[PDB]
Structure formats: structure tokens, C-alpha cells
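Everything on this sheet refers to the single structure shown next.
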There are 2 protein chains.
Amino acid sequence: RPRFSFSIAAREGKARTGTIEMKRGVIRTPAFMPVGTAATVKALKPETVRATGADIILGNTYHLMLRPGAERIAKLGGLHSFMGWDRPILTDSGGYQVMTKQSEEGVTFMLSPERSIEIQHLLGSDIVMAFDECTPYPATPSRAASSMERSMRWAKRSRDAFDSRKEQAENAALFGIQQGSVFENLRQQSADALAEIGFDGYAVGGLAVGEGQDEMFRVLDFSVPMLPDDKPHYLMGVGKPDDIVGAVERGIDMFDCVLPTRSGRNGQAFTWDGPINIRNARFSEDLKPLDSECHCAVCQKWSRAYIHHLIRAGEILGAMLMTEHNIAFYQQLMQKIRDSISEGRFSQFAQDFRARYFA
Amino acid sequence: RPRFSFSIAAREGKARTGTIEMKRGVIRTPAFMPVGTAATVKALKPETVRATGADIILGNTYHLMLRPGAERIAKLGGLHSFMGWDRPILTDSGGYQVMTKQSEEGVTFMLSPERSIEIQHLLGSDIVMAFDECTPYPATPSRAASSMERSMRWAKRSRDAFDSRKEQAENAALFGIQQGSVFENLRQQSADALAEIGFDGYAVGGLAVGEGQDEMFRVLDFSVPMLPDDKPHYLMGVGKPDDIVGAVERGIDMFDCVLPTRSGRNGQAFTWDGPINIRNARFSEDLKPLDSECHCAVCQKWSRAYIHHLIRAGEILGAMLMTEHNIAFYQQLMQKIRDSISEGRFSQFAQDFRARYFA
Ligand SMILES: CNc1nc2c(CCNCC3CCCC3)c3nc(N)[nH]c(=O)c3cc2[nH]1
Ligand SMILES: CNc1nc2c(CCNCC3CCCC3)c3nc(N)[nH]c(=O)c3cc2[nH]1
Ligand SMILES: [Zn+2]
Ligand SMILES: [Zn+2]
């Protein structure tokens, strides 16, 4: 395999399906990336994450640079070896989660474009995110513009830091992040600056920060077409099933979110008929699986009533089973989206999905 | 298979190795039984418990009768179906863990010999423990005697309750529990009373309650020979690796303990060179597996340094990996004990084990 090759195999409207080939593996797009924190996808062995269908996972830079330390992980052989995941890993740049002392050089809380890129190198990341300033929502246009402009200066710094390190440049990929809050002109300036610099993929940053789905979709409507069509489009931090479907309808190829893992541990199970909270007393004697159609190992073997008991009791197996189901559900969603675009029936799928999910 | 058949295949001194055949499976003896609580072996899927080599697990009566309820579990199909373990289950009688208002009828806190036997029936237990009064340590001889005598009255009540229920009598087995604290004459009276009543197996109760290994071994020395030789001998609540080895040297066939699961979640890992606490800073960059010879999946794939990180971080995968290793270690110990008795070299094994474990 190549360092990086994105190929689009089929299209429907603005939606695309295809593949990213990297040295450590192939990523089917549109892709959902389960999130680790602290070098683990919470409550799952890597082999379980893979069995759900995940092709890539996100590593948590912020946590790891604090514990156990990026240099320690490199000493130990890198994140893949450390945690036992041998397929691609995307790492965020660490600044969204830091967001103490902010300046043009970076932030102390320390992190700069150069140090972020070096930490991701030490971790052995396959997809490296440029270091950016996420812009709070709402933002005035002045503030949005200042932030975006800083982020684009930091994007060039990130590019040059990555390219400076031969090992990294030859084996990893680098994504830039579009800012500009909800303002179309700032989103355009941002897209143009990133395209001039040139990246292997382009994230849409600064969304899912409190604006709500209608506003998120409105900004995606104009923002995603601004990015280079022939590179992947990553919507950071999104999201709920219905958010994913509409974002693919608007040209997004990649997704990450803590929703399935975090809310699973809290009792929320995704189903094709909408989310359920398994702690609810109505499930205490319900012998059906979490979802009626789901192919995961959890739905093949255990009832709602058992998982209800486990979560009510605070048992670790409860978090394990809920998280495996939720991540499997997300992967099954992505598979249905891929197959429906490939068959030219995604718009029908989206409508059918919504009718039933919100029934 | 039969309801219950214990066959001794080989002997060495007082040690025995053999098999218990039951309808749901065969149990290799000497056996270690992982403990659930709340219808789960903490942090493990049943298939993982089986992969470690366990032939039977213990269910936690006390917890289950409170949550989710014994009648609810029966409504749902019984404990085996509920939790997904289709092999034998031993259930304790619930009184050790209760130990509010104690009387000849039983205890309120409610539980009596009859209700304990019925709860174990509702759970669908394969090996049912008689309901007894555990005797605190230390105990005066008067107090020990009174308690033992009550327990033997309750043992007959348990026998008659079990036999009254045809379904239970035909498909499950019933064990009696010897009391008498550390007093040989009371242990003899107890053995004699239980033998007169007749049980499928005999537990040694009332030990591992604070007396220390030397005293535990002294009481086993005279107590186990008092029990019928041709039935299994169960030492309840024992214990550390070294306790297990010496107890098999004294004629014990079955063991249960929370030590491997509970202490695993706390950072303690068993190894052939003695226990280690993985939280210790000395492991932070140690690339070796938890134990150098262990065949478990955890030692094949992850380092001490990773598990150290996980437990320090309070990550659920840490508890999962530590518990799988510890239960696998215990099962490997039992296998070495079985093979060494079968080959007439157990006394050598015991000496070698101790020299290295305490090196
Ligand atoms: C939920 N919304 C959201 N998340 C955003 C994130 C994070 C995406 N997820 C990373 C994981 C979080 C735990 C470890 C890795 C964002 N990140 C960056 N760098 N810039 C954004 O504008 C940015 C914007 C984001 N919006
Ligand atoms: C650790 N020592 C110890 N435990 C004893 C236990 C419990 C054995 N383990 C049962 C599991 C605990 C959680 C759910 C099932 C004892 N039980 C009974 N009935 N009588 C004893 O003398 C008795 C004596 C015991 N001594
Ligand atoms: Zn499922
Ligand atoms: Zn091991």
C-alpha cells in the first residue's frame, strides 16, 4: 500500500463512497472512527473494536501527552504496539481539549504547532491533524476572523513541521482544518488558505460546539463544496446517527464522536427505532435484544433485561456490552450508507432511516 | 450425563484428582470456581471465563435475591440463560453474606433453610449449598457448639426441602457444610451428622475467617479425613495460591475465592514468582507480560507497562485484562496440580511451587 490514496468509487448528489489506502490498512468511506482516550477504546479490546467493523480509531493526544507521555510511548514502541491496534490511527492535535495562556506561539496550560506535530509523530499517528484554534460558539465575526487567521498561520507551521521530519512525511498523512465559525466568507478564506498550502485531507472544524443541527447543516451546505473535491472531508466531533446521515448528504467522508462509547456506559443504546435508555424500568423483564436487527455479538447473546440489570448494578460487563453494541450499530449505519450510495439509493435510505428512527 | 457422579482417577497422599459429571458438564478436580456477583464474573464475558479453563462458576445468591430477584430470574429463564453461562453453577446459600434478627427459623435482615433452597432452585443452580450459620472466629467452644448444632438441624431441613422438589432433586446436587470452628470434637460431630443425613458433597465451612494459614491447615489436617472419602471436599472461600496448594495436599477438591477478580481490579497480578502490584512505578516501562510463562491471551498480547497505565488511569480495559490474567493463572495452577497428582509428583510440584513463589 501507498502512504495515502483516496479513491471515490461512487457518488450520489454530494455524497461519496470510496476508500483511503494507507500503509497500515484500508479505510472504507464514509467512515466512523471510534474514539479512544488514554490509549484504549473504553471497555473494548482492540480485537472487539475491529470485529464491529472499525477500520481506524482516534487516539487522544491531550490525555496521552499527560499520561503516559508521548516520549514514553515512543520509547515503548509507539501507540499501535502499546495498545495492540495495528490498523490506522488518527490523532487530534490536542488543542480542542486544552481549550490557559494563549499566544501566537501556541498555548501553555505546552503546545504549539511544532510540538503538536512532534507529539503525534512520537505516538506514531497515521493521520496527523494540524494544530488549530477552535473558535467558541457563538463568535462575533471579528473574533471568528482573528481565530481563523491564526489557525491558518498555524496550518502552514504544521505543514512545514510535518514535512521536516522525513519518517513522518513518508509514512503518515496530514489533514488541515477549516475554521470560520458560521460565516461563509471566513469559511471560504479558510478553504482557500488550506488548499494553497495543500493537505492530504480537509476537516471541517468549529462545528458541533453548540449551534444545533439546523445551523450545522446550513454551514455544511456552503462549507463542504469549498474544500477540494478529490480529498477526504472530515467532520470533527460529529455525532448522532441523524447528524451523520445528513452530513454525508452534504459531502462528509469521515466522522468521530464519543457519543456511542460515553453514552453507552450511561445506559443509552442506539437502535433503528431511536435511542433507548436501558436503565428504564420498562426493560427489566424484556427478553428481546437491544435492537431487533443488529448483527452484533451482544444482540446475538444477551437480553435487554440482563443489560438493564448490569447497568443498574454498575457492573463493568454492562459498560462492555453497551459499548460493543453501540459501536457496532454505528458501523452498521456506515455500512448501510456506503452500500446505499454505491447502489444509487442513498436519498431513499436517508428518508427511510429518519422516518423509522424518529417514529 | 448423570445428575451427579464423582470419580477419583488418581491419588497422592491425601490429594486426589478426578471428575464430577453433571448434566450441564464435567468439572475437573481439584477445581477453582470463579465467583460472580450480580450474575456476572466481574469484567469478563462468559466465553472469556470459559477460555481461561473454568468448568464451573459460583453464583452470588445474596445479591441476586435482592437484585434482580430470584423469582424475576426464574421468570426470565433462570441464571444460566440470563447471564449466558451454560455450564454448571454452584450457588452459596446466602447466609454467610447476610451475616440482623437470628432465630431457629432462619434470619431476617429473610432467609431460612427452606427459602434458601427455593431461591437456589429459582436461580436454576446445579450445585446447591445447604443453609448454615457461619461461626465467627474466634469462637468459644460453647458458642461454636451451639452454632454447629443449629447448622446441622438446618442441614436436615435443607436436605428435606431439596428432596421435596422433584425437579431440583432430579437435576441438581446438594452439598452439606461442616462447622465446628477449630475444635476437633465439634468438627467430628458435624461430619457424623452430615454423613448420617447424606449429601452429594461436603464443604468445610468456617475457615478463612481470620485464623491464618497455619491454623487453617491444622484444622484441615484432622477435619477433611472425617468427611466421606468418596465424595468431593469443598473448602469455601479459599484462597491464595499457596493456600490452595496446601489444601489440596490435605484432601480438598474444590475452591472458590474473590481474590483473583477483586484484587485484579485493584492492581494485584498473580505470577509464578509471587504477586506483583502493577500500579508500582517500576512497571511503567516494563515491556514483559504480567507473567513470563502464562499462556493467557493477556500475556500473549499486552505488556506490564500498558496494564500499569490502564489501572493508573482507572480504565475499564485495565480491570478486564487483569481479571482475565488472574483467573487464567488460577486455572493454570489447578491444571498443574491435577497433572502432577495424576503423574504421582504433586509433592515435588508443591515444594517447587513454593520455593519459587516465595523466592
Ligand atoms: C463534538 N464536537 C467537536 N469536536 C471537535 C474537535 C475534536 C474531534 N474529536 C477529537 C477526539 C476527542 C477526544 C480525543 C479525540 C475539534 N478538533 C479540532 N482540532 N478542531 C476543531 O474545530 C474541533 C471541533 C470539534 N467539535
Ligand atoms: C473467604 N472465606 C470464606 N468464605 C466463606 C463462605 C463463602 C464461600 N464463597 C461464596 C461466594 C462469596 C460471594 C458469592 C459466593 C462460606 N459460606 C458458607 N455458606 N458457610 C461457610 O462457613 C463459609 C465460610 C467462608 N469462609
Ligand atoms: Zn447489537
Ligand atoms: Zn497471563
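All residue numbers given for chain A refer to Swiss-Prot; the residues shown span 11-109, 115-124, 134-383 in order.
Going by what the header records, the deposited coordinates were determined by X-ray crystallography, 1.5 Å.
Placement of Cβ uses the backbone N, Cα and C atoms for every residue, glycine included.
Residues annotated as substrate binding site in Swiss-Prot, with experimental evidence given as evidence: A:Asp102, A:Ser103, A:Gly104, A:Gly105, A:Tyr106, A:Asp156, A:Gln203, A:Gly230. Residues or ranges marked as active site, proton acceptor by Swiss-Prot: A:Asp102. According to Swiss-Prot, the mutagenesis experiment A:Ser103 to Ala carries the following note: Strongly reduces activity. The mutagenesis experiment A:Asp156 to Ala is recorded by Swiss-Prot, whose note states: Abolishes catalytic activity. A mutagenesis experiment is reported in Swiss-Prot for this position, A:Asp280 to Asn, and the note states: Abolishes catalytic activity. According to Swiss-Prot, the feature active site, nucleophile maps to A:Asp280, an assignment based on sequence analysis. What Swiss-Prot lists as Zn(2+) binding site is A:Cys318, A:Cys320, A:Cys323, A:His349.
Here the Cα atom of A:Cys320 (Zn(2+) binding site) is found 37 Å from that of A:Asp156 (mutagenesis position). Measuring straight across the break, from A:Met109 to A:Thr115 at the CA atoms, gives 8 Å, with 5 residues left unbuilt in between. Distance across the unmodelled 9-residue segment, from the CA of A:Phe124 to the CA of A:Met134, is 6 Å in the deposited entry. Look at the Cβ of each of the recorded positions A:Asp102, A:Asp156 and count the other Cβ atoms within 10 Å; the largest number goes with A:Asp156. Less than 6 Å separates the Cβ from ligand 1 in the case of A:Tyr106, A:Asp156, drawn from the recorded positions A:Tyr106, A:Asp156, A:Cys318 in sequence order. Within the set of recorded positions A:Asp156, A:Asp280, A:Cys318, A:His349, the entry lying nearest in space to A:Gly105 (substrate binding site) is A:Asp156 (CA atoms). Ranked by how many other Cβ atoms sit within 10 Å of their Cβ, the binding-site residues A:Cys318, A:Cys320, A:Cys323 place A:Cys318 at the bottom.
In the set A:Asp280, A:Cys318, A:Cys323, A:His349, none of the recorded positions has a C-alpha within 10 Å of the C-alpha of A:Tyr106 (substrate binding site). If you compare Cα positions, A:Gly230 (substrate binding site) sits closest to A:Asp156 out of the mutagenesis positions A:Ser103, A:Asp156, A:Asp280. Taking the Cβ of A:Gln203 (substrate binding site) as centre and 10 Å as the limit, one finds 32 other Cβ atoms among all the protein chains shown. When the recorded positions A:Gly105, A:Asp156, A:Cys318, A:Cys320, A:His349 are checked against ligand 3, A:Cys318, A:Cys320, A:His349 have a Cβ within less than 6 Å of one of its atoms. Each residue contributes its Cα atom, and for A:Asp156 (mutagenesis position) and A:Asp280 (mutagenesis position) those atoms are 17 Å apart. In this view, the densest Cβ surroundings among the binding-site residues A:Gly104, A:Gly105, A:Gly230 belong to A:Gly230, judged by other Cβ atoms lying within 10 Å. When Cα-Cα distances from A:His349 (Zn(2+) binding site) are compared across the recorded positions A:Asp102, A:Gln203, A:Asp280, the shortest belongs to A:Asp280.
Annotation note: A:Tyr106 (substrate binding site) sits in a helical segment as assigned by DSSP. Sequence-distant contacts of A:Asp280 (mutagenesis position), defined as residues of its own chain at least six apart whose C-beta falls under 8 angstroms from its C-beta, comprise A:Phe42, A:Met43, A:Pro44, A:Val45, A:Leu68, A:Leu100, A:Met260, A:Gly261, A:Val262.
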